Amino acid sequence: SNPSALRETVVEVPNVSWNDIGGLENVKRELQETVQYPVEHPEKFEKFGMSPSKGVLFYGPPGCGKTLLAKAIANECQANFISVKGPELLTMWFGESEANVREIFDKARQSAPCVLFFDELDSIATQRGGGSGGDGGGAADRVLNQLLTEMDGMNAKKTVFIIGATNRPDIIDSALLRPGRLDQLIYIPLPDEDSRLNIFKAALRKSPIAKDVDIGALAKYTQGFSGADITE
Amino acid sequence: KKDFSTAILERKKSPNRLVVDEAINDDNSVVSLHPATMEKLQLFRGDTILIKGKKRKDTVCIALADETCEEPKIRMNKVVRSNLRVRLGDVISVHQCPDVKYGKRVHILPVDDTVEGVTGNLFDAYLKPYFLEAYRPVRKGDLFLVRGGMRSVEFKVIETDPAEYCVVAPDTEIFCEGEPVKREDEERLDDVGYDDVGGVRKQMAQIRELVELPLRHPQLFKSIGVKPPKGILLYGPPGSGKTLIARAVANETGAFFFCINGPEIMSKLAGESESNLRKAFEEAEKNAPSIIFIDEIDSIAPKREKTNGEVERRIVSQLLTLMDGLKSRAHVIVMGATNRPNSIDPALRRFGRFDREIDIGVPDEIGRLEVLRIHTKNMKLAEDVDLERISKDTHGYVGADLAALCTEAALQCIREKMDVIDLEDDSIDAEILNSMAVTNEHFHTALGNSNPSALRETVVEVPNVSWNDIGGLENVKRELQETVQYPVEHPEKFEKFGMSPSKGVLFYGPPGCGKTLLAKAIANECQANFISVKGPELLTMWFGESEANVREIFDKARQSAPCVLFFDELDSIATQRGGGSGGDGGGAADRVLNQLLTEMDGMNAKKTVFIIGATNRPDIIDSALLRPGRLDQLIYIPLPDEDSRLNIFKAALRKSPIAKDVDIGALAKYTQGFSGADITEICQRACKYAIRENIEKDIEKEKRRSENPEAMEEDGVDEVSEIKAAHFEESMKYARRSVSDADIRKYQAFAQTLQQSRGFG
Amino acid sequence: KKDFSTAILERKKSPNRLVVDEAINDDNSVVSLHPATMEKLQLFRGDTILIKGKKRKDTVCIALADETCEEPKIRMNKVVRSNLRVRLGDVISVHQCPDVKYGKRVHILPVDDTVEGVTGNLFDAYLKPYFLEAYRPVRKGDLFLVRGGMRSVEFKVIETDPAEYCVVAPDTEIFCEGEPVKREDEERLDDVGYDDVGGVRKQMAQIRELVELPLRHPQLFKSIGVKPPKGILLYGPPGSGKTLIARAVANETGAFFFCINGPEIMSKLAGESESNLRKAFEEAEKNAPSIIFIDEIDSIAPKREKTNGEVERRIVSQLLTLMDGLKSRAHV
Ligand SMILES: Nc1ncnc2c1ncn2[C@@H]1O[C@H](COP(=O)(O)OP(=O)(O)NP(=O)(O)O)[C@@H](O)[C@H]1O
Ligand SMILES: Nc1ncnc2c1ncn2[C@@H]1O[C@H](COP(=O)(O)OP(=O)(O)NP(=O)(O)O)[C@@H](O)[C@H]1O
Ligand SMILES: Nc1ncnc2c1ncn2[C@@H]1O[C@H](COP(=O)(O)OP(=O)(O)NP(=O)(O)O)[C@@H](O)[C@H]1O
Ligand SMILES: Nc1ncnc2c1ncn2[C@@H]1O[C@H](COP(=O)(O)OP(=O)(O)NP(=O)(O)O)[C@@H](O)[C@H]1O
Ligand SMILES: [Mg+2]
Ligand SMILES: [Mg+2]
Ligand SMILES: [Mg+2]
Ligand SMILES: [Mg+2]
């Protein structure tokens, strides 16, 4: 048997927790302030007469756990999580057209609190071409401008955080980094010696590993490896 | 001089105008006038009088005398207030009733909800005991309360003789003949009026002077030798105010009102739509003065390119013919309503047709506050509801959205009481029902769970930003004053010297230096409307409304003069014309460039409209935008210097709990080359660190108390949690400039050589 | 504080609420209440009572006494459980039947699948031997089982007198008049309800507070001075829950329900679609409180850019006019 509603956007609390993510202690510590505090304690910011920012960008090497952090922070705050990929957005215009990005943003509004994650920004957020032209990239330009337009109207909703992820920060459009948009910049580094042990343990937290396997031993030999390589 | 546009709304105080006040008597056919007021009115003790109310409703009562009634008071009872539709504080007028008109019959009938529990002939229990020999004046259509024991039955004046009003002499032979005046008839009483519309005063004044004046006092127009416009077209965001305003004006002007709903016309068979239109117009002409409100006119008269059938173009043509046939000027006005002004067929928007248009746009803060006050005037609000905060927090909310917000607040109030309310029972405890009140937290929750609709529509409002919110930039402000304020406040000054100014400015500089804020500040100083448009928004307009988006924003700016049309983020639309001209992704930048220049060309003749741009990429800015007659003035916004950064920090923290030991000036020295955005993000990081600190402190305190409840609440109490210097140090630890030292000399070079871009490289 | 959104769904435990339990007797017109529960209910041994079930279904039985019935138990038999539509563990309520209403007639008719193998007058074999002088309470619309030997014939309470419920006194002159109660009628019984919808609680709560509250307890809204919304629009992936939820809410709220299927409206000739819409709205207004569920509304009211004909825009306009005409607030 095959499912039918497998392409529809799913608004649900992810099952990922901080445990599934190895290391990144400082990133988690700052994400708590950036997301959880303005949600669980919204009146705190009004007490000090200063509003927070509803935008974050994850940039770093592939396989370092950028998609997992968004899901984990959503799970911590018990907020709905909407996952959107750049490839999916690019086909939306050749389809429902203008009423796809608007629709996902409206769904995020209706599902507040929410964490609207845009994975794989390497395609939609391709830097505005100097020789502006073409319709193949006229879809990246759409998913860029129409997305920024929605970001502008999203800062007044409150309890909605827009998180991005890009493995190509060089081509990321500079407009997305504007205040009122994805202006907070968090760097996800390659795991270090200590982080790789945690990554191995998490990847094998439910594995039949023998009694003679030294998980820490592999960490020394595997340096510069992303978490994806550690899982492979 | 003043702006006389909002002059018709003003109420002219007159000696006959008295303010509403509570009475010393509950008599419904008797009020109490102060002796001095009666002397001004030439009245005497116990004399019948006609009180002019609202919504063309008036009553008749005998005026008594009492010295406690201040001069600006009338001392009417609750029944008279309800009949006149006037709450305490309104300004009614008083006219004499010289024709007391002792009536031979005063038809009286009861209301079903006031009769529940009566087991005897109402004539022998309520009417006759209080009317016989009482000589109580009665006004047709007014509900006077009566009592015949425990039950209180309120009767409407059904049919007097004379028909208008009379005095109930003993000769009034009448009894209660049935119960045909059931309470449900109130749906068509106190329905709509001027007081039921809030947040629109300029539009309302325009409608009143274009509709009510021609129909009530055409003598002015006839003497002046001008024929008033007959076609009015309300348009605006859906749900804003259109259908309400039309009915309110129709009821307040007191003219025959005929409603022609578009769906109702189009839901009938061919040959009945046109028949109904013809009947409506003929009836309006017969019963002049008259008004013909065509709601949802876009359905019966859509754009001819979109309509497909023949029995639709036939209806459009019939409507056009009927409007053309109204030039007889039989005191007939056709008012329209359409949220899609462009979807309307062009033929309607022409002379002899809907040529005058009013935009019922999104309300501002005060308008939303007034709307909320109007809608909550009946709900059981608690004594701690602050509608000012809600109005401030409701941006992009049309009146319908505010009504939905109030309803959601009430529903949330019910949910809180669901624990003590059982749904299985077919009846709910009366005490619980009467104890439900809507609190501020309910409204806040409803607002959080409610979303706005008119948040994408262009907003034409005076910004709240002032020069204080902007740090430094003294020279820029000084030149902006000359460039903008002087040609607006003092337009004749330029004509005195025989030289016209320029209606274009361009802001170029490093990001985060305060280019968007300056436009808003200068608009606020001149009290001129501000229209904010971003390049990303323009690029999607072409893939959409197409040519009629830029034209529409420019037309809106024209209608909203004085105005400051700001185009933020020119880095996209103003991308320099590609040497290898081609492509459709950039074929939208080329559109928003050429079509924008075309509008700029026609905008220099409008006057009092200034087009301001902003670009962080002056290198790619199209050289055409710098032409005279366009954005030719070039103002460079530099990175803030040592002195400017102190002001920026102070402004960012002008409402912050900063401690007493924080040296704002100290940070300025360390932060050099930082834009204002970085200076604000520093404060944001510091505030977040302080939130973490005090969250942990409160958690530790509560856990200390819970780790032995015997530990009492010591004198230690939650403090300001002021932002200590440690938080600022930590923020500066991660703070990083958004403008490099290599990307400032380049801005200086462009400041030198920007306007030279119309030639070669 | 808590999230009060999912508060209407909560069942309020009351002294009159008893949990379902198996009975010591298979009698269909008699249940067994614990003596303490009866004392809380002011009942006595062998007293007729009305049991409030689900889907607006209820039965009437005489409550006996037994100490084995724990306080949160009612000890009903299988037939009563089926009639009430309640499985073991549900929480029904108990109300008294002070008006026993000794009935003059208790119309009884059999079901075809329970009669297979009967060769004698059912009145002289099943009804009279167990009803005469038994004073068994009967509730209209409930299937009580009877036996006259090996075959077990279950009869529905067709038409009592009083109509709602009564007690079968010896004066009840009645016999089995034909077999018009064939078992296939069960397609319209125990069809849908709240318990038949799973996986939606927030949406279900919203629908219940926007539909059932305005129709059953409008006094709250009237006192608060708020007019409840009259238009609700369910949407979601095809096949999710829409048509099921609409019918479930309609049946649970117990209000006149009228279904206007879009294909059915559009499958008829011009002038009959609008006529049917008008008839539906008029009937709903007449029989208020009411609900008008328009399934597949996208067919009768699609986007105006996509619709081509005139007899489709006419139907859309008729629907818009009818909805605009509902501001009378006749509990519709
Ligand atoms: N820090 C980590 N801890 C544990 N597993 C990790 C970590 N980082 C990556 N992984 C594993 O590697 C997979 C891929 O990483 P993911 O979290 O999808 O990163 P990404 O930035 O989305 N990668 P890509 O889309 O390929 O650029 C995860 O789903 C985990 O299985
Ligand atoms: N300015 C206002 N003051 C008070 N109540 C208002 C105001 N504007 C709107 N409302 C309320 O909101 C309702 C909706 O406004 P309505 O007059 O129906 O808007 P509309 O523009 O005719 N809608 P549509 O034809 O659907 O685009 C009104 O009937 C009032 O109940
Ligand atoms: N001179 C200033 N004084 C005070 N605050 C400032 C100043 N300049 C910038 N800011 C702050 O930084 C924010 C961003 O600056 P803004 O006025 O939007 O500049 P911009 O030119 O529109 N930036 P961008 O669109 O990112 O190129 C402002 O909204 C203020 O919060
Ligand atoms: N939540 C549920 N619980 C139990 N059964 C369900 C549920 N949802 C769907 N079903 C079953 O699946 C069937 C299909 O659902 P249905 O109510 O017809 O969906 P729909 O949204 O009306 N379909 P369509 O009009 O074709 O988009 C139902 O009739 C039930 O038999
Ligand atoms: Mg990613
Ligand atoms: Mg309208
Ligand atoms: Mg700018
Ligand atoms: Mg369906």
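Just so it is clear, chain B uses Swiss-Prot numbers, and the residues here are 13-773, in order.
Backbone N, Cα and C define each Cβ position, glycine as well.
Around the Cβ of B:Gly251 (ADP binding site), a 10 Å sphere holds 18 further Cβ atoms from the protein chains shown. Residues or ranges marked as ADP binding site by Swiss-Prot on the basis of experimental evidence: B:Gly210, B:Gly248, B:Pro249, B:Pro250, B:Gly251, B:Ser252, B:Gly253, B:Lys254, B:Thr255, B:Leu256, B:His387.
Taken from Swiss-Prot, the feature ATP binding site covers B:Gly521, B:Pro522, B:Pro523, B:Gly524, B:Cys525, B:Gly526, B:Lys527, B:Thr528, B:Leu529. In the three-state DSSP reading, B:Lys527 (mutagenesis position) counts as helix.
The mutagenesis experiment B:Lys254 to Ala is recorded by Swiss-Prot, whose note states: Decreases ATPase activity. A helical conformation is recorded for B:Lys254 (mutagenesis position) in the three-state DSSP classification.
Listed in Swiss-Prot is the mutagenesis experiment B:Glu308 to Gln, annotated as follows: Decreases ATPase activity. Non-local neighbourhood of B:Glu308 (mutagenesis position): B:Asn273, B:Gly274, B:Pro275, B:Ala349, B:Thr350, each in the same chain, at least six residues away, with C-beta under 8 Å from its C-beta.
Here B:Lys527 (mutagenesis position) comes close to B:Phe519, B:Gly521, B:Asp580, B:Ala626, B:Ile649: these same-chain residues lie at least six apart in sequence, with C-beta atoms under 8 angstroms from its C-beta. In Swiss-Prot, a published mutagenesis experiment is listed as B:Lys527 to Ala, annotated Abolishes ATPase activity.
Listed in Swiss-Prot is the mutagenesis experiment B:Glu581 to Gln, annotated as follows: Abolishes ATPase activity. The local packing around B:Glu581 (mutagenesis position), expressed as other Cβ atoms within 10 Å of its Cβ over all shown chains, amounts to 24.
Comment: ADP site residues B:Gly210, B:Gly248, B:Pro249, B:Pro250, B:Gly251, B:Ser252, B:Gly253, B:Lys254, B:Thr255, B:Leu256, B:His387; largest CA to CA distance 21 Å, whole number.
All protein chains included, B:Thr255 (ADP binding site) registers 18 other Cβ atoms within 10 Å of its own Cβ. Annotation for the recorded positions B:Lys254, B:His387: lowest Cβ count within 10 Å of the residue's own Cβ, B:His387. Selection of the recorded positions B:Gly210, B:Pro249, B:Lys254, B:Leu529 by a Cβ distance under 6 Å from ligand 2 yields, in sequence order, B:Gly210, B:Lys254. Ligand 7 lies within reach of B:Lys527 from the recorded positions B:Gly210, B:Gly253, B:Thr255, B:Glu308, B:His387, B:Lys527, judged by a C-beta closer than 6 angstroms to any of its atoms. Residue with the densest Cβ environment among the binding-site residues B:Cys525, B:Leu529: B:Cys525, by other Cβ atoms within 10 Å. The two recorded residues, B:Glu581 (mutagenesis position) and B:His387 (ADP binding site), show a Cα separation of 40 Å.
Chain A lies within reach of none of the recorded positions B:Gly210, B:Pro249, B:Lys254, B:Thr255, B:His387, B:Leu529 when a CB-CB distance under 8 A is required. The closest partner of B:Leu529 (ATP binding site) among the recorded positions, by CA position, is B:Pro249; the full candidate set was B:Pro249, B:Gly251, B:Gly253, B:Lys254.
A Cβ distance below 6 Å to any atom of ligand 3 is met by none of the recorded positions B:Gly210, B:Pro249, B:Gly251, B:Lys254, B:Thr255.
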